[PDB]
Amino acid sequence: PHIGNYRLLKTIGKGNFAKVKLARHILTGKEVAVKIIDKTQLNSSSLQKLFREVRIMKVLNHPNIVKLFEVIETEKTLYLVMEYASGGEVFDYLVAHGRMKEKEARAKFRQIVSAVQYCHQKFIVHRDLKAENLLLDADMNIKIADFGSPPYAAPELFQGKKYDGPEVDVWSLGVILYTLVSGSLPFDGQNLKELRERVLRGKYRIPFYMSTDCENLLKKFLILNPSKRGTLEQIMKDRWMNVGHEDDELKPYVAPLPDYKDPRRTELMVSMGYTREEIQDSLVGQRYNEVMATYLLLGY
């Protein structure tokens, strides 16, 4: 099967809203994931969420966040063509391998905090961070996807408080660190009442093998009072974050300047029948149309 410039290759995920296909971009030979969504089956708040996610995916350009290449819209169906993360979930990788040693946890968690802090720079709060969101590419770099949830919920959820700011992401990141280094959850329960009591007390077991550096970092995430949690920019300076990185302290990600006029890709594209003007207009306009997709995909 063909849609746009994509040969669909195999189903890699199937829910009730969406199918995900592995595809090949015909013009470049590039492998992509295509989320196919039947809009006719979606209710109003699911449509709200889909349009918000599309808006967020267009804006995020970070090496540890699933890149968008194209949005194709029909009346009935929406297709989101995005970066394929072929290494599975961090979740599956923990169940399969055991806890990560702190040095490996740190390599992944530096990428995670960088990605999330970059979202916050842009006033985007994820709000639903969890194990399933953390994918791996072929080199086991983190790719956060998608814009098992109760274990990650900040205490304000069960207090009936507002559940709004970046500080909610800061609490979930503490839960992710804990699960990376221990392979289990800090707050668990046989049911929700059990889970809630634990989250609200804020106390977790310290595994015997955990370093004091790592336990001191968890204490900067897992703060019960929302307005007392530090920013990710402040937490990037933590000692554990930077063990083995004396030369490069973790800092807020700065994205490269736009390069929209690359003569190599533009020449290839004029050959395909695109005009220089529409290549420029599409890129400046961040249109995510076929012309923009082809330019981005030629960049691999």
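Swiss-Prot numbering applies to chain A: residues 48-194, 211-363, in that order.
So this one's X-ray crystallography, 2.2 Å, going by the header.
Cβ atoms here come from the backbone N, Cα and C positions, even for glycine.
Quick look at what Swiss-Prot annotates:
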{"type": "BINDING", "residues": "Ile59, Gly60, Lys61, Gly62, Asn63, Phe64, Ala65, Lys66, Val67, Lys82", "note": "ATP binding site"}
{"type": "MUTAGEN", "residues": "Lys82 to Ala", "note": "Loss of kinase activity"}
{"type": "ACT_SITE", "residues": "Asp175", "note": "active site, proton acceptor"}
{"type": "MUTAGEN", "residues": "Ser212 to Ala", "note": "Loss of activity; neither activated by TAOK1 nor by STK11/LKB1"}
{"type": "MUTAGEN", "residues": "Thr294 to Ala", "note": "Loss of phosphorylation by CaMK1, decrease in kinase activity and ability to promote neurite outgrowth; when associated with 91-A--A-93"}
{"type": "DOMAIN", "residues": "323-362", "note": "domain 'UBA'"}
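In this structure the alpha carbons, written CA, of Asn63 (ATP binding site) and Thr294 (mutagenesis position) are 36 Å apart. Neighbour counts of Cβ atoms within 10 Å were compared across the recorded positions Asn63, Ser212, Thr294; the minimum falls on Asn63. Of the recorded residues, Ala65 (ATP binding site) and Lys82 (mutagenesis position) place their C-alpha atoms 6 Å from one another. Across the 16-residue gap left unmodelled in the deposited entry, the distance from the Cα of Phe194 to the Cα of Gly211 comes to 15 Å. Around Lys82 (mutagenesis position), the same-chain residues at least 6 positions away in sequence with a Cβ under 8 Å from its Cβ are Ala65, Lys66, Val67, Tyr126, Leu127, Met129. Under a cutoff of 8 A between CB atoms, and with a sequence separation of 6+ in the same chain, the neighbours of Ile59 (ATP binding site) are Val67, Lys68, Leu69, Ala80. Of the recorded residues, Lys61 (ATP binding site) and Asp175 (active site, proton acceptor) place their C-alpha atoms 20 Å from one another. Counting every protein chain shown, the Cβ of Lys61 (ATP binding site) has 10 other Cβ atoms within 10 Å. The Cβ of the residue listed as 'active site, proton acceptor' lies under 8 Å from the Cβ of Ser212, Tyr215, each on the same chain and at least six residues away in sequence.
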